[PDB]
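Engineer: Encoded as structure tokens, here's the structure I'll be asking about.
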Amino acid sequence: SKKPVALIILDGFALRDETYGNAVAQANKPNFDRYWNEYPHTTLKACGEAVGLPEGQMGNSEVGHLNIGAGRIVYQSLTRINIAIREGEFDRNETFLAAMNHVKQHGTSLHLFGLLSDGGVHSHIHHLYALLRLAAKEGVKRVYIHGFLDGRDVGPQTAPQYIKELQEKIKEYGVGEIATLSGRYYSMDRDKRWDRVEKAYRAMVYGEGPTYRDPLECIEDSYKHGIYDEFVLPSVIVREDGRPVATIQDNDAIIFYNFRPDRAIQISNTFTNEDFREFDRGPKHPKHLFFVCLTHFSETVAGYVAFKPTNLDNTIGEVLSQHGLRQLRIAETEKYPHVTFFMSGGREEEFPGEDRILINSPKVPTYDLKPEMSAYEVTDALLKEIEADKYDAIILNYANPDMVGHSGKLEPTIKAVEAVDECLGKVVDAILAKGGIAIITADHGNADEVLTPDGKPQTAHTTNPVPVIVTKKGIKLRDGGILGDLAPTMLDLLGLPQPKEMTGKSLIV
Ligand SMILES: O=C(O)[C@@H](CO)OP(=O)(O)O
Ligand SMILES: [Mn+2]
Ligand SMILES: [Mn+2]
């Protein structure tokens, strides 16, 4: 029957010479190793300008899957917004100004919330500073900040430095007050764990949660309990009289300064949806909010977008569809948005002929508790589909290296990589058995460095290059490639014409 071409993404799996804290290098990977030694291979740049990001900026699943599916260097939001600030266009943004005019004309308050760090994956604290400076320029009197603590795109216990700098900027600009602090685990969930979302929501709307007069004492107290940045319980900063600094009320305006959509949709829907059934927001939840999303999150969000989206035409999924091929997207919960929405160029709707399989990730708080996650279930489901001779193209993502690597724990991440290697062998061998070809690669690093040189947890991504193995004998792969060269390579193998929009180039010499 069909000789499928499968694009296999080992999420957060990069190549790094240094072996200290390197779960990728330390893991026993007999399958990956044999494919690497027996088939044509190379490495690709997955960071910085090569993927549409600022120089030196590490990649991530959004950036990576967008570039992989697009077959071209995809200009990223971080870069775009940084340039708007650099060129003096940020302050002229009609949406930001409308939000500020709203609060001034109706005598309400402006709330700013988002990830509080310079990680650059979901936000950048300098964008928050630009918004504070703009609010001051426009004469907005009441501005409240609801900080979402990081520890995932930066050090696990770095919140104090960001809070301190924010406090300095607030004093310098003469506007702003920190109202709440919440770990991104609660305020930025993407797994439909509504109990987590509700906690963040109630801290911001009802002033419910651990209370502190001093933001730094809130963090220190959490640390004393072994609860670091990412997991800080939604907390409420209170005034001298004990009342919350600020709760979100009717007719207020909100600017969510996150520019990556996957972790912003849930809390945004909670605030803007007329009909919300995931949980009872309470008869007195805020209504008539002027809600601003820094970038496009979802059509379901009743708000305004500051930096409008632009369609990515002729991405891999569209080309496959146009040529009448059947394609399958598959991954477990954690990377399902990436093999679907992001891979499709920032499009939720499936292309004609595109099927999707979602495998539920395990019900554990952190994945170091179950390194194998649901990889075996993903593999079992895919093997059945391959056996059925249904798909011409397959896009599979194994979330493990990345998801467990974010724990900053060496042994668990090694187990995650080894589990994925076992699954990789079954999938690739099955594909080869069908006369097909596999393109084994990754979207960015993570598991390659889960410990800092001093032995402490390294919970974020790395800037190391990703591997690429094409399981086809008799060919050679050129070096110096980028993520945007993968789609052209896949089309090359499928014998399909490459669209003009794909400025990337096939890796096959
Ligand atoms: O978990 C996330 O949202 C990011 C880190 O902020 O990681 P990844 O890009 O792998 O999804
Ligand atoms: Mn990833
Ligand atoms: Mn990651």
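All residue numbers given for chain A refer to Swiss-Prot; the residues shown span 2-510 in order.
Header lists the method as X-ray crystallography, 1.4 Å.
Cβ coordinates are placed from backbone N, Cα and C, and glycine is handled just like the others.
This is the feature table in Swiss-Prot:
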ACT_SITE  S62  active site, phosphoserine intermediate
BINDING   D12, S62, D444, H445  Mn(2+) 2 binding site
BINDING   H123, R153, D154, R185, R191, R261, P262, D263, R264, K336  substrate binding site
BINDING   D403, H407, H462  Mn(2+) 1 binding site
MUTAGEN   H42 to N  Decrease in activity
MUTAGEN   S62 to A  Loss of mutase activity
MUTAGEN   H123 to N  Strong decrease in the mutase activity
MUTAGEN   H125 to N  Decrease in activity
MUTAGEN   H128 to N  5-fold decrease in activity
MUTAGEN   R261 to L  Loss of mutase activity
MUTAGEN   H445 to N  5-fold decrease in the mutase activity
MUTAGEN   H462 to N  Strong decrease in the mutase activity
Engineer: Select, from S62, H125, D154, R264, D444, each of the recorded positions with a Cβ positioned under 6 A from at least one atom of ligand 1; if none does, say none.
Structural biologist: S62, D154, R264
Engineer: When you measure from each Cβ to the nearest atom of ligand 2, which of the recorded positions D12, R261, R264, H462 fall under 6 angstroms?
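Structural biologist: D12, by Cβ distance under 6 Å.
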Engineer: Of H123, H125, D403, which recorded positions come close to ligand 3, meaning Cβ under 6 Å from one of its atoms?
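Structural biologist: What lies within reach of ligand 3, judged by Cβ under 6 Å, is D403.
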Engineer: Could you check which of the recorded positions (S62, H125, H128, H407, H445) sits closest to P262 (substrate binding site), going Cα to Cα?
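Structural biologist: For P262 (substrate binding site), the closest Cα among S62, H125, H128, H407, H445 is found at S62.
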Engineer: Going by DSSP, is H42 (mutagenesis position) sitting in a helix, a strand, or coil?
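Structural biologist: Going by the DSSP assignment, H42 (mutagenesis position) falls within a strand, counted as strand.
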Engineer: Cα distance, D403 (Mn(2+) 1 binding site) to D12 (Mn(2+) 2 binding site), nearest Å?
Structural biologist: 5
Engineer: Give me the sequence-ordered set of same-chain residues, not including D403, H407, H462, with a C-beta within 8 angstroms of the centroid of the Mn(2+) 1 site's C-beta atoms.
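Structural biologist: Along the chain, the qualifying residues are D12, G13, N61, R153, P402, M404, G406, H445, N447, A448, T460, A461.
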Engineer: Other than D12, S62, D444, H445, which residues of the same chain sit close to Mn(2+) 2? List them in sequence order, counting a residue when its Cβ is within 8 Å of the Cβ centroid of the site.
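Structural biologist: Filtered neighbour residues, in order: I10, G13, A47, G60, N61, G65, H66, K336, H339, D403, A443, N447, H462.
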Engineer: Using DSSP with the three-state reduction, classify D403 (Mn(2+) 1 binding site) as helix, strand or coil.
Structural biologist: helix
Engineer: If I take the alpha carbons of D444 (Mn(2+) 2 binding site) and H42 (mutagenesis position), what is the distance between them in whole Å?
Structural biologist: 16
